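Everything below concerns the one structure shown next.
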Protein chains: 4
Amino acid sequence: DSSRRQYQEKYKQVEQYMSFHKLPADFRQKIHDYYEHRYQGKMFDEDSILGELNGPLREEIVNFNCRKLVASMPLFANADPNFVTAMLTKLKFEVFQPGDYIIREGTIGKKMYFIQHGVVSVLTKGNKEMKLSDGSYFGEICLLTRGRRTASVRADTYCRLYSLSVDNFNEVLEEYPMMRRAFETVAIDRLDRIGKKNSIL
Amino acid sequence: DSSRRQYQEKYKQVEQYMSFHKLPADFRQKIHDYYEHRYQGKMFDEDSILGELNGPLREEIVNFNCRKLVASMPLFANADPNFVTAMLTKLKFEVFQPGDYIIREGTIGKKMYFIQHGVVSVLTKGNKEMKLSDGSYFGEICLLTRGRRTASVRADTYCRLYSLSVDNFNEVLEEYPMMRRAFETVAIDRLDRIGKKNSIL
Amino acid sequence: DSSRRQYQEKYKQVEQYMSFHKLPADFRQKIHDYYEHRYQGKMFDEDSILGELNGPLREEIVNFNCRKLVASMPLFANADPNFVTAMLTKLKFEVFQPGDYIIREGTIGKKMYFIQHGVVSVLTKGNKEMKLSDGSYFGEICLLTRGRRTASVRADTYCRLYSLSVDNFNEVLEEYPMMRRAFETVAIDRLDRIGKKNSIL
Amino acid sequence: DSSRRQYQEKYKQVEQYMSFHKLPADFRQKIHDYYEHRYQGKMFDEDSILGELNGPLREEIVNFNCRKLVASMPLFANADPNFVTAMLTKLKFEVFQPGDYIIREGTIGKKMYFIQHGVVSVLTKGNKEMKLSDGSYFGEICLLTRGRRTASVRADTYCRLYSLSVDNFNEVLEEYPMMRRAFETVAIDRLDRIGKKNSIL
Ligand SMILES: O=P1(O)OC[C@H]2O[C@@H](n3cnc4cncnc43)[C@H](O)[C@@H]2O1
Ligand SMILES: O=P1(O)OC[C@H]2O[C@@H](n3cnc4cncnc43)[C@H](O)[C@@H]2O1
Ligand SMILES: O=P1(O)OC[C@H]2O[C@@H](n3cnc4cncnc43)[C@H](O)[C@@H]2O1
Ligand SMILES: O=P1(O)OC[C@H]2O[C@@H](n3cnc4cncnc43)[C@H](O)[C@@H]2O1
């Protein structure tokens, strides 16, 4: 009722904004589809809801909502549950559409991404080309090295992702320094399958 | 009327969120009970209300609301009323449920807690085990030493607590340096009843 | 209509909050009176309103609203209008009730106050006692010296004041360093009529 | 419907605010006209709308909305599209009325402005006087030199501008250092047509 009504009302406002700015019909349809994939017909003031709770309830909720994400991703599945919880509570859900450039090579990276569902293409100017899918993650190398993105990453399907900002990534790896090395070893692994090599790792 | 309606409406939204994410029935009931204990059937935009007032009225209100807390806790009861008021105005009310881990040993501490009503268990790996209840406080040692939590603390009953963040704790002990020593002397006292000893105090 | 309704609705919420916390009848009446003096039966989301405007309109409005304040206070009346405008745009309107301690001696000062209407008493432990009224200001010495308040200041009547925070006071005196000396000369003047003397001025 | 209603309701609130503060009839009319020019009968919570989207959609929208601005301004039109997008996503739309002083000489500059539509006068005490119009920009020199504004700039017509804050201007020129030199070369050009000369450029 009230969450469904909230969705309908919020979408009406998006339509009037698009109408105001006279966006073309193909772009409006892409926004409509994004909305349906992202919100699935219900909208919540989530910050407000979880802010009404306490630490333990929020932590229980985020663990329940991400059981699949956690269990299918070896880095999370075998790690200390408190590190997991600390990551989970900082993740932000994002949806991307086919063809979207999630990350552009050469730019400065502010976040990494965990793939809950979807396939992405990792792209470099040197044509060395890979897929990542459910249970994997990407965008981490730049966070480790504070460098520039080492590849472009493009959505091949609709992608349901969870992102983590650089500040949060760093806040969490302070408390649990052991897990930084796990990311590095995979990062090194990945760079060496595309000709790169950082002294920094 | 309007605060009761606000509670009912806000809770409906929590139900639709829980329904959306398909939380199980036991967890929904725990959220329901938390809500009833925490808000007691009325909801307020408190920040907005007190922001409409001035310093003196806010200070009078917070002193009236915490008379019991202040009078039953020797550190507050015998202290300079301006220090009390300065602490009181920074406290945030929190409710925890039986079994909840309020604090985990080894983690980094961002806040301490004053028990208005309830019983908690202080737990260490070395089995040295104590209760704290109404009129006591905990979580202060880490704030004093910027170290890691020296114990776990678990709720035994429903707990009505007031928390104070590390930044506020520090802001207040700047203006009133005399009261830091009162916390330290009890902190030292507490560590020596569990085999620990900090040079820092 | 809508501002009057906003006032009535907001006050109803204050009543239910006071009722919830069981504040006594004398304190509720004091809150009622404060509300009537402060909002005068209409409420506005002012931040939102002025945020909908531009710099020039906001600056024209604040100059029109404070004509009396500006004209009756020699420091503002004879100063560069751009300095005035820059101060005015940072002022926050506050109402205090008789007996209220606006400032306590010994504490750390975060703001100064311009009296639009009312009388206040400047109080020191050494009994040296003065009145300030319409067109005057107070609380400035601490901002100049970053020291501790040199006196207490208490409301004798209902007081309509405009406050300026330490950060804003400093932001403005950067751009217009000439006006700091005007405050200092009056500050020095004031300290020497109560036995104090700062090398800092 | 809902955006038009939002406009009507928001304007009613502006009227009651103006009525409360007893602004004169000429100033009320100027506010009415500003409102009509600025919002054109519809209001949106834009931050909320675009926050509901993702990076790629926001970037597509801002590029579509500013096609004219981009195409008519050589600095944007011939630049790397990613630099353009990065600027565009930080621009804030502003409307000014004839006679408004957008910038005052001598003051400290916090933003620059891109003229989508309108004419402005660049004014200096030394009477050296120029017009800028659609496709041009101004207020950049101070951002480059962190100095004081080198001229006043006044609106001659209704002006539709996009502003960029100093922090954003700097954030963008970090990622794309090549474009700072393009601004400098025009800045130098401009200063030398009014007798000034900065070693800093
Ligand atoms: O540099 P980033 O922050 O942003 C681009 C990302 O692409 C991923 N990547 C790079 N070479 C790869 C080889 N194989 C799989 N994945 C790869 C990796 O997560 C990079 O992190
Ligand atoms: O280390 P913290 O920040 O977080 C865990 C808290 O447990 C409390 N504590 C430790 N030994 C204790 C012995 N007796 C009573 N209370 C005790 C004390 O407040 C600790 O502060
Ligand atoms: O120290 P503050 O920040 O806070 C207390 C204020 O009291 C005012 N004051 C002090 N001696 C005074 C003598 N005469 C008039 N006014 C006086 C002055 O504005 C002080 O600034
Ligand atoms: O100093 P600002 O930050 O603020 C005042 C602005 O006036 C513009 N300006 C100065 N001399 C000019 C000559 N011709 C055209 N435009 C001019 C230029 O953008 C200046 O940047």
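Here chain B follows Swiss-Prot, giving residues 443-643 in order.
Determined via X-ray crystallography, 2.1 Å.
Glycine too: its Cβ is placed from the backbone N, Cα and C atoms.
What Swiss-Prot lists as 3',5'-cyclic AMP binding site is B:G581, B:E582, B:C584, B:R591, B:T592, B:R632, and the listing cites experimental evidence. For the mutagenesis experiment B:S594 to R, the note given by Swiss-Prot reads: Shifts channel activation to more negative voltage, slows channel opening and speeds up channel closure. Reduces sensitivity to activation by cAMP.
Shown here: features listed in Swiss-Prot, placed on the structure.
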residue: B:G581; record: 3',5'-cyclic AMP binding site; contacts (Cβ under 8 Å, 6+ apart): B:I544, B:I545, B:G551, B:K553, B:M554, B:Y555, B:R591, B:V595
residue: B:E582; record: 3',5'-cyclic AMP binding site; contacts (Cβ under 8 Å, 6+ apart): B:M554, B:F611, B:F625, B:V628, B:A629
residue: B:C584; record: 3',5'-cyclic AMP binding site; contacts (Cβ under 8 Å, 6+ apart): B:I550, B:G551, B:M554, B:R590, B:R591, B:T592
residue: B:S594; record: mutagenesis position; contacts (Cβ under 8 Å, 6+ apart): B:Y543, B:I545, B:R546, B:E547, B:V564, B:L565, B:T566
residue: B:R632; record: 3',5'-cyclic AMP binding site; contacts (Cβ under 8 Å, 6+ apart): B:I583
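Surrounding the centroid of the Cβ atoms of B:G581, B:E582, B:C584, B:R591, B:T592, B:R632, where the record places 3',5'-cyclic AMP, the chain contributes additional residues within 8 Å, namely B:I545, B:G551, B:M554, B:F580, B:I583, B:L585, B:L586, B:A593, B:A629. Most Cβ neighbours within 10 Å among the binding-site residues B:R591, B:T592: this distinction goes to B:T592. In this structure, the recorded positions that sit close to ligand 2, with a C-beta under 6 angstroms from any of its atoms, are B:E582, B:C584, B:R591, B:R632, chosen from B:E582, B:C584, B:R591, B:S594, B:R632.
For the recorded site, B:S594 (mutagenesis position), the DSSP three-state label reads strand.
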